[PDB]
Each structure stands twice: as C-alpha cells, then as structure tokens.
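Asks: Quick one: the structure is below, questions incoming.
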Amino acid sequence: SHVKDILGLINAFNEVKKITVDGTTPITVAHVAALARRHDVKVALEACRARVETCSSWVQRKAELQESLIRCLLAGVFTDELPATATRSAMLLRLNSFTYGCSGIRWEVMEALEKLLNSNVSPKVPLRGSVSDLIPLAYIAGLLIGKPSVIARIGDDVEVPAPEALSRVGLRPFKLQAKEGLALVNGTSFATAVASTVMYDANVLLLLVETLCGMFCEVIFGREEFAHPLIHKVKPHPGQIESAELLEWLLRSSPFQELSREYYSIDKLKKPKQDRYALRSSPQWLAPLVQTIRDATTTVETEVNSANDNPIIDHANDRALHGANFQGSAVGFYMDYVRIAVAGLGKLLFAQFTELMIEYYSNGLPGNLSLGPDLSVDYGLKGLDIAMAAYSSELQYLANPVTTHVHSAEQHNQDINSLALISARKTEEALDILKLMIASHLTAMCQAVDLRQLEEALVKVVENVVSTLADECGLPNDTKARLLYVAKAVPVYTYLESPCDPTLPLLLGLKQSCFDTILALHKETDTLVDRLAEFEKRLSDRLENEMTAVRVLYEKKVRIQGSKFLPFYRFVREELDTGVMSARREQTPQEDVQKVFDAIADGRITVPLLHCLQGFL
Amino acid sequence: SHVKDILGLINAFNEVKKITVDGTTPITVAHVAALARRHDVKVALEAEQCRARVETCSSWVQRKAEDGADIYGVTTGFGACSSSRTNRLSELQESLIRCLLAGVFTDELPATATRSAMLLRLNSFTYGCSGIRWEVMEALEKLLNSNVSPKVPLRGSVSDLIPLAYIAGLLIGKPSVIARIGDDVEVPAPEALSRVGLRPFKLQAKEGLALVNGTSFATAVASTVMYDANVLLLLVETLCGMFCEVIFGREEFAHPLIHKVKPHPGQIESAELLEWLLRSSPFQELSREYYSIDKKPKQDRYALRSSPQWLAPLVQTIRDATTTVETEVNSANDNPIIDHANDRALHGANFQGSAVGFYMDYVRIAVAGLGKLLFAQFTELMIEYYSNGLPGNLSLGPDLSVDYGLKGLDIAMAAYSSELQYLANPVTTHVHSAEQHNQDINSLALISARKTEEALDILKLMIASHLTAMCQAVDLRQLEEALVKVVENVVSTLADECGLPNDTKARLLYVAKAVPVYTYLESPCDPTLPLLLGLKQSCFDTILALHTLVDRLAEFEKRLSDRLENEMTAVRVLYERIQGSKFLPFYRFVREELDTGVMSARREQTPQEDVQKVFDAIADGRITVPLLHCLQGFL
Amino acid sequence: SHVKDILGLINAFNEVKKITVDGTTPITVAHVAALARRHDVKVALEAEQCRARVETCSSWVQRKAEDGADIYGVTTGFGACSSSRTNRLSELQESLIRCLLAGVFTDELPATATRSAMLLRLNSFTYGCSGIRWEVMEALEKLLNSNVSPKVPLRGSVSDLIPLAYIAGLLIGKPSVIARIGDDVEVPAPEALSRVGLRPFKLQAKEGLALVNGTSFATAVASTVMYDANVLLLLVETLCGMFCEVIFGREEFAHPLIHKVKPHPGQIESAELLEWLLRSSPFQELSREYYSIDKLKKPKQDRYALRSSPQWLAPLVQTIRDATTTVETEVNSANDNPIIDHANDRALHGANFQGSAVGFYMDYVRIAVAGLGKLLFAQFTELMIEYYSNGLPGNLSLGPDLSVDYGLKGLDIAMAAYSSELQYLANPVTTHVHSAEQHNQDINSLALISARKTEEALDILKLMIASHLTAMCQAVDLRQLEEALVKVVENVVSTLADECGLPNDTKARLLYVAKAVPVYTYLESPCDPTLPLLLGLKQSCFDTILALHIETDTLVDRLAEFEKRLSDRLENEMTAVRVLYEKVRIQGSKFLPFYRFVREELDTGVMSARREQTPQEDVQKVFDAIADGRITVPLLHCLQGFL
C-alpha cells in the first residue's frame, strides 16, 4: 500500500543522519528533503573513487575552453533567487551524478562539493534562465573556480565573494581541466532538486488529505459505508482501494459515527439518504491523484540516481558517447501531471470546506461554524471560507501545463527542451497553496469537533430541563413524550442564539406538540392549559441559564478521546494552544491557522499523522 | 497618438510633488506609481472640496443606524448572513474585522502595494458615499505621509476583504497586526499609531465594512502594472527601430500607406514612430549598400517586417486597460452606496473588481505578445543565417573556440518567453462559488493583477537582454565597417605593389567588399575561409580573361598572409555611425552611464554583470531618460 | 449606448438586400453575417466606383513584371526563398497555389465561412493595392451570387495561405479542388466554373499571391463570431432583468447613482437597461410584498449573480464592442503584400497579411464569453436551489409529487457541463506561437484557430441561454401559480375560521400563516401535519388557547374541527387551481414577448410529470430560435421604446 510507502518516506526524512553518496545506493526524495531542511544531516562521499579517477585521467590523456563556457553561462539576473535549500539539493544531485564515473570530472572537485555541502556554503543563483540547467549550474561552477562576480552564501546571513567563501572553509579555486566545465553545467540538477522537495511534500500532504477525509466524515455526520471494501474492489483502481482501506480503518469503532447513526435515525425520511460528493466520492477522487504522485516519485528518483550529462564517457571501451542525458523531460512532464493532481487535491478540500460552512449541508452544525450564541457579532470562519476560494482559484490556474510552451531555443539547436525547472517551480507554488488549504481545513474540523461535542452536551441539558419541568408542572405522560422528542429532534444551533424565542425552532416544536397533546387528551382541559402555560414560564426562567453554564463550562476547558483523530485535535488544541473560536476568544483566525500552517511547513504535523495511523496494516 | 500619452505618463510620474485627493481631481496610474516608488511624493487630502460631503454622509449613516433603519452591514449581518439584525452598531463592525483578519504569512504584499491600496481607499472615501468619519480619512493621510503601512498576507482575496482588514486592523490598533515604519522598523499596530501621534479608532456604524468593501489592492497592483505596461510598451516599440538598424532591415515596413490601408490605430501609430526613427539613419544607409552588393533576401523576416501589425492589438489593449484601471481608481468601490441627498442607502456591488480582473487577463496576454516579439527578434540576431553579416551569438572573437558570445543570454530568453506565455493563461475563468454561495461570481482581480505583474517582471528581463544584445550589435556593425575598409586598403595597396592589371585589381577589391568579414575574422588568411576562396576564384578568373602573372599573384597571396591579419587586429584593438543615429541616447546610456564595453573574451565582465546594470535601470526608471531623449521632436 | 448599436446591427442584418463592395463604404459584421446566413442577400460589385484604380494597379504590376523589376512574389521567390529570382510569370503563380493546396480532409470549413472569406478577399481587392485583374473580382462576385464555394480543409493556417488556396484553385479550375453548388451538388472545380458561365483563369503577375496572402478566413469567422457576440450579449443583459423578476430580487442594484459613482461605460449602460426593464414591473410588486412579510427573517440583499451583474457585464460589454471595431477594420482593409503604390511607382513590402489584431481580440472575446457563461450558470444555480429561490421549489419541479418529478435537474447538470468546457476553451491561442516556415514567420497570429475556438465557445453559450430562458419561463409559471395558490389557502382558512366560529384573534393569526409560509414547501401534501403549513397552524392555535385562557373548553372543540375540516377541503381546491392553470403578472411585464414566444409560438408549457415533452424537446426549440435569429423578434419587441 502507498500509505506504508509514504510512512517510510516520513520515517526516512526523520531518522537519517548521513546520506551515503556512491554509485550504487539509491538517494530518495526524503533524503534530498532531509539534506535541504535539516542542517545536521551530512553528505558522506564513500570511496566509487576507482571509477571516477579512471574516467578523469582518460579524458585528460585523450587531450581555457572550459572557463569561457562558464563566463558565457553566467547570464542570470537578480530581480527573487533560487533558495539555498534548492541550490544545496542541486549540489547534492550534481555530486551524485558524478559517482557513476561517466563525467570525467576530478575526484578532488567531488570532494569540494561534499566540503561545501557539509559547511553550508552555496552560491547565490538567479531564479530564471533555464530551459532545462546550464545557467543555474554555472554558479556552482563559478564558486568552484573563485569568480569574484559570483556571490556565495554561508549560512542564513553571510554573503561573500567566491574566493573568500572558499577560503573560509579551507579550499582553493580550481583550474578547470578538460571537459570539467561542461561536466559541471550539463545536467538536470536544479529542476530535479526542486522536483525532489516537491515530491516529498506531495507525498506527505497527499497522506494528510487522505487521512483528514475521515475527520471530515466524523464532523459532517457522514455515512462510513462509502469506504466499504466491496464498492472499491468492483472498481479496482489501486488508489481507490488503498484510500478507502485507510478510511474504513479510521472510521471503524468511531464514536462520531455512533452519533451519525443516531442522527439519521431521528426523522430519517426528512434527512438525506446519501452524503454529498466531497465525502462520498473521495476514494474515487483520490485514486488518480494517489497514482500520479506515487508514479512521479519513482520518475524523479530515477533522475536523482542517474548520470545526467554529456558526453557519456565509456572509458572501458575507449569511447565517448554523444547523447542528451541533460534533457529533463521526464521530470518536466511529470511536474505538469503532479500540479494537476495537487489542484485536484485542492478542489477536494475546497468542496469539503464549503459543505462545512453551510448549515443546509452540515447536518446540525451552525453556519460558518459560528459558536455565537450571538451570531450578529460572530461570523466564525467566513474569512477563512473566502480565502479557501481564493486559494483554490489560483491553484487551478497554476495547474496549466508548462511543457506545452516549448520554444525552439539556442540557435535552433535546442528545438525540444523540457522546461523542467519552470514547471517544478510552479508545482512548488501549487503545494504552498495546498499547505494553506490543509491548514484552514484542519482548523475548521477541529472547530467542528468542539461544536459537535458541545452539541451533544447542549441537547442533553435541554432534554434534562424539559424532562424535569414536565414533572414539576405535572404534565401527562403523553405530553412528556411529545416534548422530549422535540428536545432530541431539533438542531440546537438553530435556536442557540435565543433558546426561548417563540419564533425559533425549539419553542415552535414545543407549541406544536402542546396543541397536539390538547387535541389527543380532550377526553381536565382547563388545568392542562394551566400546567402547560406554567411550563413555558419555568422554561423562560431556567433553560437559558442551564445552556449557558454548560457552554461557559466547555469554553473554560468526551467523543474525541475515542476517535483516531484525537492526535490531530490534541496537537492543534493543546500543543499549539488554541481553543474554540468565538467572540470571547481574542485570537484572530490568522493566529490560529498560522500555528497549524507552520506545523505543516516544518514537518511537525507528521507526529500526530503517524500517531493517528499507528496500527494500520 | 498613444506615444504622446505615454510620454505624458512618464513626465507626470517624474514631476508630481503632491497627489491631490479632493474627490474631483482624477488620480492617474502615474500618480499611484509615484507615491509607491518615490517617498518624497505626498498625499494632500483637501477639506475645501470634499469634507462637506464626507461629514454629511458620516452623520446620515450614524443617525439612521441609531434610529434603527434596516440598512445592510450597519444594522444587518454581512454577506450570506444578511437576514440577521442588530442594534449593537460598534461591535458588529469590529466582529467583521476579527473575522476578516484571516490571512497567513507564507511572502507578503509589498509595502508599495499596501500604500497604493491605502491611497485608493482614501480616494474612494472622498466621494461621500461610504459614511466613514473624516477623522479616519485624515489618519490614512497621516499614515501614508509618515511611511506607515501594515504587513499584509499575499493571498486570501477573491476581489479585497482580507487584505483591507489589515489596514483596518492598524487603524483600530489590533495587537496582532504588525506595521512598517520606513524600511527597517517593524512594530505592533498600537505602537505604530503612537509613534505618529494617533489614537486607535473605535469603529462607528458601517465603518468596518466601509474600510474593507473596496477593490483597493487589486486596483493598486493594476495601477503600477499599467504604468509599467505603457513604459515597457513604448520601450519595445522604440527598440524595434534599433533592431532594424543593427539587423540591416528595410525601413519600408513602416511606410505610411501600408498601414493607412489597414488602419488599426495601434498599427498606424507604431509605424509612424518607426518611420520617424529611421528616416535619416546612417545604419539604413549601410543597409541599402549591403543589399546593393549581390542583389540576399528581398524581404525582412516577420520579427521586424510585421512589428507594426503585431504591436497594434498590444498597444490598444494596454491603452484601453489604463483607462479602465483609472476609472476604478477614481470610483467609490464600496457598498452600500449612501445617497444622503435623497435620504436612502443604495444596495449594489461596487466592490466587484471585474473590470480590473478581466482587463488584467487581457494585458497579460498582450505582455506575452510583446515577449514573443522580443524573443523572435533576439533569435534572429543570434543566428548568422538570419543576421545579414553579424557573427553567431554575436561573438566578437576573433577566436570563436573560446568566445561563445551571448549564447547564455539567448538560452535565457527562451526560458523567459516560455514562462511568460504560460503566465498569460486567464485567471477570470477559475471563478469558484464562494462565501456560502453568496459570491457565486467574483473577479479574482488581485490574483490576476499579481500574475500580470509577474509577466512584466519577465518582460523587463527580456528587454534588458535585448537592449544589451543590440548595443553589442552596434559595436559589431561599426567594427565591420572599419574592418572592411582595412581589408579594402590592404588589397588595393598590395595589388599596386605586385603590379597587377586593372582587371585583376577590380575583381579582388569587389571580393573584399562583398564577403562578410565575420566569416573569415577568425583566421583572415585561411585558404578554406570565404575571403581567400573568393580571392582564389577571382585569381583564376583574371588569368583566363587575360589569356609571370602567376608570379605576381603568388606574391600577392604570400604578402597578404604577412600584412592583413596584423592590420585587422590593429583596428580591432583600437576599437576595444551611432552618433548620427536616433538611438544614440541608448547606446550612450548603456556604454557610458552604465560603464560597459564590447562583449568578448578580453572583457572580464560576465553577461550577468552587464545585463544586471541594464535591468536595474529599467526597474528603477532611469531608462526613461534615454527614451525621452531618443523621442525628442516626435509629434 | 451599446444597446442601440447592437439593435442597429440586428436591424441591418435583417433589412439588407445587397452588399455594396465599392472600396469606400464599410462592411459591418452584420453584412458578413447576412451574406453567410441569408442567401437572398447578393453582392454588388460597383465598376463605377473602383474599377479604374484596380485596372491601373493591374496594368502597373503586369508591365513591371515583363520589364523584370525586382519585386517580391511577382519576380521573386516566396517566404524564406526571397532570394530566388525568375521571369516565368504564369508558372510562378501556379506553383504557389500548387504547394499551398496542402490541407487534409478528416471536418471542413463551412460554406458560410468560405463565402464570407470570398467576400472579404473581394473587398480587400477593391482598394487597388493588390494588382489583381477586375475580371477575377467579377468572377468572385458571380461565384458568390451563384452559391458556388470550394470545399476547404479545417486546419493548416497560422493566419490564411492554405485555406485561401482553395478559392484560388477554384478560379484556375484545379481538378483536385471540389466545389459545392448550393446545398446538394458537389462537383470538380472546372465543372463548377462552366455551370456558372466561367472559364478557368490563367494567373498573371502577382495574382497567385494576391489571392492567398490575406486574413480572409480568420476575419470571416471573426465577423460572424462578433455579430453573434453582440446579439447574445444583449440577450444575456436583457435576461438578467427577467432573472430579477423570477428570483424575487431588489431592482435597486441597477440604480443609476451606484454606477455613476463607478463609471465604467459598460457598467452604466447595462444598469441603465436593467433599470428601465424593471421600472413599474408587476413581478417587482410581488417582490416588495414578499420582503415586507417577515422582513427581519429574510435576506436584505440579493446574491451576486443578480446584484453584481452590471459590474460583471461591464468589461464583457467593452470587450465585445471593442473587438467588433477591430474586426470591421480588418474587414475593410487591404490585407495583402506587397502593397502596390502605382501613384508613386513603388511596391511597398510589409505584412498586412498578419491577422494579429483579429487574433489577440478573439482571445479576449472568448474570455468575455466565458465570463458571460459563468454569470448564466451562477443565476441558473440559484434558481434550482430552494434555499436561494425565495419560495420557488427545488429544480423548479412543479410536482406536487416530487418523488416522480425532478424538474430541471437534467438541465442543471448540463449547465455545469457547458460552463466547465467553456472556461477551458477561454485559454489563449496567441501564446502558442511557433517559429514557422523556415523560421521566416517567427511571429504569426494564429487568428483563424483562435476565432474557431471563440466560435465553439459561442455555441456553448447558446446552449446556456436556451436553458436559462426555458428555466425562467418555468419560474414565471411557478410564480403566477404560487400567487393563485396563496389566494386559495387564504380564502379556505378564512372561511373555515368563520364557519368553525373562531375568534378574530385566531382568524388573524391563522391568516398570517397562510400568507407568510411559502406554498411550495407544503404543496406535495398540504394537510401533512409535519409540513410547514400545519406546523404554523398548530403553533397559532396553541397560542390562541393561551391568549384566551369567555369560554375555553368549547374553543378546543372548534379548533379541533378546524384542523379536521381542513383535510376535507384544502387539497381539493389547491389541486383544482393548479390543474386549471396547466389547462396575470407576465402580461404587464416587459419580458412578455419572451414568455409568449417560448410558450405559444414555440408551443410549450409548464414542465411536469403530466407533460409528455422532454426537457430536450422544449430547449431544442428555444436553441434553434436563438441559432437562426428568430430570438431577435421577442428581443426587439421587449426593448421597444428604450432610450
């Protein structure tokens, strides 16, 4: 299952301390992401050396030209630049490409790459210029030869010219031998580097979205039968089976699905038989998105673990082979595909968020998830709801392909070019938006949990008050049974604003049943009306206070405790320090969502994710 | 002519000292750009012309709210919650702000955009339809002139509730809102107001909604976008004339009658400029001389010959969109519209930025169109088969093995164009049914303006590279004329020294004139290269025609391999027609003001270093000086 | 106002009998559309006007060619081969046509587009810059007036060498070129020429190039596209008011001051039209009465699809009007090369064959069309959903049995399908420029391709307009039935209250419920004790027992009887007026011409289980009427008197 594969990627990202760089052991997108984001992770180039040196001296024995190429390719402009995370990742990938002994590069130059990587040194690289990565890679090479015009970063602040940057880590500017200049610039390092970090994030966020569908089911009062194994066995898309298998496991023995079943047993013929598509159709929706992301990871990693340069030196057969391994078409096209899948993940989220905001589609929940009770000065998550539309709309825009804009380039020599870095940049941008949408969604579902648990508590109060007041006013058993049904049946949030308001749903149902009990018991009539009138007075004096106290008690601080999404709720509420959103909470929606987004951005969200999925398969 | 209009915008941007905000005087995209980019420009809110109508509308809203008139967003809930009613006039407004402070810092909206949005919101208020207090307007003026603006999240607007809520958040002194003071000071909102001598406002009726219910951010970005569009448009138009001069084009393409007979306003006006720029050109003199020898293509390729037709829809789109954006700038984008004169609140949708949104989609396509023209012209310039004498990659050499010239820049131009064309896909097609399906149509104008801005960034790169290449081409053309004269001299003097006939002399002088110098500059006396080939062909031709002559010819060929190459180097080393050209301001600007020279293996400056200087000049606006100089006298 | 200009275009499209091509009087998109769609419209080439300058130009080029003057296309090779020279005048022009006959038949360019392109090439020649012979122009006139046109492949142009080569191949009688004569007969080109009394032409100097070097096909499709764009835009603008009437909207959204204060020319003009259409509207009377009952429980403002329509329409109106001018400039231009200036003895080398103006504007129009589609889809969505309907039933299902009636749900799904594809089509074509023809055409417009896609976009918009108008005619009937149904419930409740001997307190309370409760929420089973009518009645009855708690025990008896006797009379009388309706406020509405046209001229009625006609059959009729221009009659009648 792809789920266990992604869990492996997350574990690899966390547990790795050193990355073994030789021509045999596969570097994954998790490894690339680890090197880029965790500076304690080091590059270990293990001597492989036999092949490199054979190739290196073969090229030299067989034969200023190289440094003229670098000068030529240093043609970028600073407007925006490629992040140090992408550059160092590109440096890792260029280094790994040399380990196959096909490039003719010196081993000493490879050691320098390792030395610069482990010392947080990377050149400043302009964002644009590559049709896929001559211009960007020329800046790594420019650093290695000590071009004063080439500025290098050491850490997060220090910016010094290339010669100074080399000297601070005990290195001397290289004089380029034969083919070395070309071997440094020919390659797919930058495109595949961004694609690597893109694919790691795509894998984590995909699993996150998959998992959170179950949490949506819990809070929206969904029917879990949508994930039933037979439905998906009979339409057996690998991603349709595996997503539903996850959801089935997440929703089995769920205390919220207990409440859901109870909800649809009351006025069954007045409530929807099926859920809407955002939930019910999610396994079918996720299916292609799962497969696109999984298959693209394989493609990107194949590129990471390849000799991408030209010519391919075949020193064993005394031959130099002329081809086009510098062509990043594999990454470029798949980056387009992933961006469309990411946009599809965004649409799923947007659709679910929309259902959650609207009282007509939320099965009991209040509009905009406003707690109120005063809805006139509490508009809840409306701002976030608007933002979700803005997020999705830009996301769908971005998912237009880049590979369709191939220009005949470089004196019509490069009449097909991949544009791989451009596309990967756009997929990265798309995932940034997706991170925002997931943050907003998880914040909304945590709010919905609070609202559901308070709903159960409030209905219990109403039931108790109406039960005891029926006794105290000496109402008949027929009357008591009618009024207690209304207490259970009517949605609490439809009247929470003013529980005893005559025009709001609680008293309407009460007045209706009161008329029905007078007609049914018209067999003492006068005393019945006396006792029913007293019921209304007692309710108008006691009920509000009883409901308010419970709400205030709940806000001062249980169904989630037995739910598999408890880790997510605990993480957002306790570890991040948040609470039910209301007019009495001084924190802005920004402040609550920012906390969640930052936890998604820096990978902390994987702790409750793994905790949630512990025991699965 | 649009050319006059664009020059007017450039002058206005440079010369404006104070932006008058009186609710009568139109604010142009040049005024918006001036405020955003020049800190010395100040906002002058005039009480004389609009204070009266502001306080009338302010009083009206407040009195109607206290009486309990059923007006949206003052006594009712917001958006899809418009069925709810309230008498809590102050809390209703600040609950809307709490709600809309819902952005996430991931990236930010620039200070320039935020400040432009503040100017545009203030301008909306001057019309006296908003019901905002005059004191709030004075605070916006005070914050603008004191360089105070909130940090705003980039995304959230479907068009500009969320981004405007941060301007509102500053005004009411929210702790969570961070504000800038200049460039290096960032403090919470309550402290920011304290430093400029302001108290946090207590929102009165409608004031919250009045602050957030505008198109300020979408129109802000669009204003700077449209100013830059006009500037960069005229820049591309003009530089088509420089391309003609260096590529050896035929200025006949700009002939009045061609475009008179296909009368697209943008086509006529672009051709008019180009005809004027090329009328007394010294390079066009070299062009006519070039095509007189061995009369070579009869017509230029489309990148030049078709420029007036190509620019036509691009000129019109940019000109029309400038009007639409300025109309939005000078409008009350707010709801409800308070009609105090007739005692009623009017419910509409002036908050809808669809006019900006849809036109931002059109301009991005036009900017892409301009980029394709630049890429096409650049492509021609880099290829010897299409450059009519110039060397490939514009490599000076002479040693081409260690000089690949502008190949790096040529590659970059493809990457620029490719991403540019991608960006020009529409945003207005991705409308989602938003905000509890209340906003089932929404403009997405800010998002679109942001993308058009990104397109213009890329276009700036392309113009910078194009101008650099063409300055390289100028030097290469002038050096070509000087090299040919040297070769012509050497051949002429050596023919006399060897005592060659008049038939022989004429044939060898013709070859020296006809053969493109950059084909044999790498090794002038190489027997396999074009000069010696044509010489050897003429040497056999003269023998047959006149049939010790062999001895005199053999001496000529031998003396050439000892005298020619050294004299060609001499004139080249010295160098390491534009004076009569109308593009002298640009060449003089790039070479002298930016301190650059002929690109070669002997010039140690990287293409990055040289093109960076040109880009910076385009970005900060210094490039308008050589542009205005170049266009002096055009009416 | 753009409204007047569009009305003028429709009038000219209807009234014109002859298109005069004289090189001085402009041809509008209406004339191009008229020639293509109305076959009684004939072309009148005026020799008196322009044949002098044509023959002057014709004899100039021919005399220069025989001398051996160096001019492109007449003595020089084409495109990137402009270094090859020749004195073989006849063959040079034949060889160009030979290599340009390179299209493939998979689909084809319709006769409407081809004949329009023929007209536009003919018109281009009248300016006397091409060097074509007058007799060739005469032949173009005769071929048009005889309904003879070549079968042209759909694709091949980057903008229109290949498609125009089939018009030229027809003129020289190429056997491979197939020509159609009217709707039925397809014959080879030389056989088609003899049937109209023409002999195959032999191309002289520049003639082969003059026939192929135009923007005729791109501008042809763009002309009929822009005519359709203007007609359909006004139709969409108009039907926003009909939407207001049926959705129970506040006409306030179109108040002149709102739009004066935000003066986008399209915003003011669209609101101006809407204000006029809704002034003293009978449906707006009902709307005001609707929001007066339980005012503080209903929305203060309409949703965006109506309220924001003038703001939405603004850039859409400006785009469509601006592109009409651009297209008409191209229609009335000499799009050829070289441009022969016989006066000053010069052949001017330019690029008037570049359809970039039409290309870029087709992209903009498609985006505007997509925007028009989204507005319609948004309005349609609100109409289908009862929470946003202001009383109308879900899917506009009449019922009353909603279990066997799902109303216009099928159309609702289709509307989304239409809009989805429409938004996809509005991506630009101009951004996909390849360096073409041996890198000679490193910029090219792609105008014909772009125009083809905007045309496809317009076809979808018609589907949407057809569905939108049909739904609103359904809504009209539902509103008028609703009004009549509320009258019934009121009278029944009123009379029964008296007959049961209920107090005036009770009678007034129960009558309020009869008015306040939306009738479509309980029409399925009025007397159902769980549906909103009896809910409100049970509420009011109990409050009466409380308020009057004079006799009290007999009150319960009379109230119990009221409920019981409501089951005996109410359903029968509600059913009666419904069946009576299936076998008034629209009569005073300005949208009456649209309702009459759909209902009686096209022969339709209320959609229910009792109506045998499918949604397809009803919408088809409306679509056909929009397609063939019959929709302009109820449009012009509706707008009679405006401004």
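Sequential numbering from 1, following the chain as shown.
Technique stated in the header: X-ray crystallography, 2.5 Å.
In case you wondered, yes, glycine gets a Cβ from its N, Cα and C as well.
What Swiss-Prot shows for this protein is this:
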type: MUTAGEN; residues: A:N186 to X (Swiss-Prot position 231); note: Abolishes enzyme activity; when associated with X-355
type: MUTAGEN; residues: A:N186 to A (Swiss-Prot position 231); note: Abolishes the formation of the MIO cofactor and thereby abolishes enzyme activity
type: BINDING; residues: A:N186, A:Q274, A:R280, A:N310, A:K382, A:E410, A:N413; note: (E)-cinnamate binding site
type: MUTAGEN; residues: A:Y277 to X (Swiss-Prot position 322); note: Abolishes enzyme activity; when associated with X-371
type: MUTAGEN; residues: A:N310 to X (Swiss-Prot position 355); note: Abolishes enzyme activity; when associated with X-231
type: MUTAGEN; residues: A:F326 to X (Swiss-Prot position 371); note: Abolishes enzyme activity; when associated with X-322
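In the displayed structure, how are the listed features positioned relative to their neighbours?
Replies: Other Cβ atoms within 10 Å of the Cβ of A:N186 (mutagenesis position) number 23 in total over all chains.
Mapped onto three states, the DSSP output places A:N186 (mutagenesis position) in coil.
In the three-state DSSP reading, A:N310 (mutagenesis position) counts as coil.
Annotation for A:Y277 (mutagenesis position): same-chain Cβ neighbours under 8 Å, separated by at least 6 residues, are A:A351.
In three-state terms derived from DSSP, A:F326 (mutagenesis position) belongs to neither a helical nor a strand segment and is classed as coil.
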Asks: By a simple count, how many Cβ atoms lie within 10 Å of the Cβ of A:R280 ((E)-cinnamate binding site), its own Cβ left out?
Replies: 17
Asks: For the recorded positions A:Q274, A:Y277, A:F326, A:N413, which ones lie near chain B, with a CB less than 8 A from one of its CB atoms?
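Replies: From A:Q274, A:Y277, A:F326, A:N413, none lies near chain B.
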Asks: Using a 10 Å radius around its CB, how many other CB atoms surround A:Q274 ((E)-cinnamate binding site)?
Replies: 11
Asks: To the nearest whole angstrom, what is the C-alpha distance linking A:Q274 ((E)-cinnamate binding site) and A:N186 (mutagenesis position)?
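Replies: Pair distance, Cα basis, whole Å: 56 Å.
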Asks: At a 10 Å cut-off from the C-beta of A:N413 ((E)-cinnamate binding site), count the other C-beta atoms across all protein chains.
Replies: 11
Asks: Checking the recorded positions A:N186, A:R280, A:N310, A:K382, A:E410, which are within 10 Å of A:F326 (mutagenesis position) at the Cα level?
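Replies: So far as Cα distances go, the recorded positions lying within 10 Å of A:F326 (mutagenesis position) are A:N186, A:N310.
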Asks: Return only the integer: C-alpha distance in Å from A:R280 ((E)-cinnamate binding site) to A:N186 (mutagenesis position).
Replies: 49
Asks: Just to confirm: which same-chain residues, 6+ apart in sequence, have a Cβ under 8 Å from the Cβ of A:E410 ((E)-cinnamate binding site)?
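Replies: Sequence-distant Cβ neighbours: A:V131.
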Asks: Which ones, of the recorded positions A:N186, A:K382, A:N413, have a Cα no more than 10 Å from the Cα of A:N310 (mutagenesis position)?
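Replies: The recorded positions close to A:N310 (mutagenesis position) (Cα within 10 Å), listed in sequence order, are A:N186.
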Asks: With DSSP assignments reduced to helix, strand and coil, which class does A:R280 ((E)-cinnamate binding site) get?
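Replies: In the DSSP reduction, A:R280 ((E)-cinnamate binding site) maps to helix.
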Asks: Ten-angstrom check, please: count other Cβ atoms within 10 Å of the Cβ of A:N310 (mutagenesis position), all chains counted.
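Replies: The answer is 21 other Cβ atoms.
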Asks: Tell me, by DSSP, whether A:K382 ((E)-cinnamate binding site) is helix, strand or coil?
Replies: helix
Asks: What does the structure give for the C-alpha distance between A:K382 ((E)-cinnamate binding site) and A:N186 (mutagenesis position)? Integer Å is fine.
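Replies: Answer for this pair: 51 Å between alpha carbons.
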Asks: Please report the Cα separation of A:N186 (mutagenesis position) and A:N413 ((E)-cinnamate binding site) in Å, rounded to an integer.
Replies: 15
